[PDB]
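Beneath this line is the structure, given in structure tokens, with notes to follow.
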Amino acid sequence: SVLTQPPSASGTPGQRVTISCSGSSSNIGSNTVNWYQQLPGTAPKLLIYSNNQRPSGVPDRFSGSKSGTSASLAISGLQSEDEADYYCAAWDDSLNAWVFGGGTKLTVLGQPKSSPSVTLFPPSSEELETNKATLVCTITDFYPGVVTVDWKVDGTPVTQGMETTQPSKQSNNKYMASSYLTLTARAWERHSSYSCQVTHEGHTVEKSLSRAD
Amino acid sequence: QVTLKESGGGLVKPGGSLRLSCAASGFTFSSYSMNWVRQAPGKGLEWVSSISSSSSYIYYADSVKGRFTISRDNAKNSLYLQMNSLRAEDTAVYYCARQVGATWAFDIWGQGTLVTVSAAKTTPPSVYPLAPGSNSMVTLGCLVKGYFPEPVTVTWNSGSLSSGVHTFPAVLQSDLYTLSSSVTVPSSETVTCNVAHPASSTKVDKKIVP
Amino acid sequence: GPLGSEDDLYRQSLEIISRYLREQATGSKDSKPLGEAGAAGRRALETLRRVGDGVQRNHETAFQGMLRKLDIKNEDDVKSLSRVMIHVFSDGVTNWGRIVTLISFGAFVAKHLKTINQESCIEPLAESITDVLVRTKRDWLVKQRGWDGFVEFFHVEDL
């Protein structure tokens with residue numbers, strides 16, 4: 001996404017929470033910003049238009065602002081029904097296209113924050129017999145339910161061949177997720193260090209393994 | 001009542017073509033710019049295309065240029081998206097959205113239409129054990145790899161184990177679904193996952209032993 | 001540089017403005033088809049008639065006054081009108097209101113020409129307004145979706 005937003009924002013009921021949207025001179029610097037609110041399983045709804053205008057049907061606790069190449073959405077006094085995804089959007093003069101931010105999940109904290117529980121599994125020998133090798137990284141008990149997972153192979157970044165699940169609400173109202181790194185048996189055999197890195201609320205939880213085990 | 005309603009969504013093969021339609025009601029369709037915006041499973045909104053009131057100005061996102069064609073029939077209150085050379089990255093819910101003339105905000109949206117770009121046939125999963133490498137409490141599991149379609153059911157000791165288990169949601173790995181299930185048991189006398197794929201009538205059992 | 005008529009937006013704007021100034025002075029609508037724009041120019045004309053007649057009323061005092069400061073009576077008075085229009089219109093922020101005010105003033109100036117038997121000067125006046133608009137605001141007009149955007153901007157809906 002051309003517009004950068006934090007994947008997670010949060011507060012306790014009644015708190016004031018801000019969601020930043022960072023862009024560039026061709027988009028936010030030359031055009032107005034709009035904000036959309038998306039409730040899970042539903043279509044986006046217009047929240048803010050022309051940087052700071054609320055349409056009819058939007059509570060006055062939602063406010064917007066724009067300054068240079070940045071925009072901010074403020075929620076003054078968080079309520080439970082405010083728990084949703086928030087997207088900023090601006091027209092880009094260089095692209096001749098609309099650019100949307102990556103979205104921010106706003107969590108209304110109804111429990112203390114909890115760090116993820118990370119577990120890394122090597123490929124099985126049965127799988128290695130098919131000439132494929134899947135590393136599985138289970139992530140449990142995290143709250144708010146937003147994670148960033150990055151895989152490292154011998155301390156180098158992995159940008160392809162990884163798949164991360166969407167977070168899923170657990171019985172205790174915390175979240176779980178899973179991440180996969182699929183390689184050939186040949187690729188597994190030529191690297192020695194493997195790590196699943198989970199960023200949750202700015203803080204990174206790490207789990208690594210070595211091929212000979 | 002001002003409404004937009006999308007249609008034409010469904011399953012199509014990679015390299016294939018699909019035409020989407022959006023029926024507009026309760027407003028002067030010919031006096032607004034219209035847009036297509038999409039959202040891939042669990043991903044963010046991506047703008048696709050727009051068309052001005054009299055079709056004089058059309059724009060596309062770089063991700064779809066040369067493959068997608070936006071058009072409108074003002075006499076019919078209908079907006080269209082002709083999608084060709086479809087890829088798995090094109091799998092998304094596709095929303096039709098009306099643009100406000102004075103502000104350019106997207107005030108009215110449809111319910112969306114799901115488009116799935118998939119050439120996958122019915123495939124049974126392969127069950128692989130998940131166990132630690134190189135005590136107290138131990139986390140074991142089962143890797144349910146490469147099945148189609150959803151769902152798959154997983155149990156532990158045919159139902160006995162339920163406490164400490166986590167069945168993770170499925171994710172796509174090149175046209176097929178992969179899922180995993182973990183169970184936390186105390187260290188040191190039998191652990192086995194029971195996987196079933198009704199769509200391929202598959203019943204597999206895997207004993208997990210490090 | 002290049003002829004204005006080489007530019008499709010210039011030709012389309014010239015046709016909409018000329019049709020507008022003419023029917024405002026003559027009192028009779030043109031039935032023959034639009035060569036340029038087509039259905040887009042046809043929509044733009046509908047909007048310009050609705051919005052234009054209102055802007056002429058709300059700007060009457062300012063229009064009649066500006067007409068006096070320029071004291072139009074012949075062809076050469078249209079030559080000095082352009083350089084006034086260029087400086088005032090280029091000043092500051094562009095918006096559809098300022099553009100629809102410029103077109104409204106020309107319809108007012110064309111009505112004045114119809115009474116003083118100078119109807120031949122309507123066509124060069126329409127060219128002058130188009131010159132002012134497209135030659136100073138082309139990029140803004142293109143970004144705003146031209147005449148499609150003008151119709152979208154001023155749309156209201158009954159009843």
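Along the chain as shown, the residues are counted starting at 1.
Placement of Cβ uses the backbone N, Cα and C atoms for every residue, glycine included.
Swiss-Prot documents C:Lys29 to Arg (Swiss-Prot position 194) as a published mutagenesis change and attaches the note Reduced ubiquitination. C:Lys32 to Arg (Swiss-Prot position 197) appears in Swiss-Prot as a mutagenesis experiment; the accompanying note says: Reduced ubiquitination. Per Swiss-Prot, mutagenesis C:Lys69 to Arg (Swiss-Prot position 234) is noted as: No effect on ubiquitination.
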Other CB atoms, at most 10 A from the CB of C:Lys69 (mutagenesis position): 7
Which of C:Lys29, C:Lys32, all mutagenesis positions, has a Cβ with the fewest other Cβ atoms inside 10 Å: C:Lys32
Alpha-carbon distance [C:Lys32 (mutagenesis position); C:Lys69 (mutagenesis position)] in Å: 37
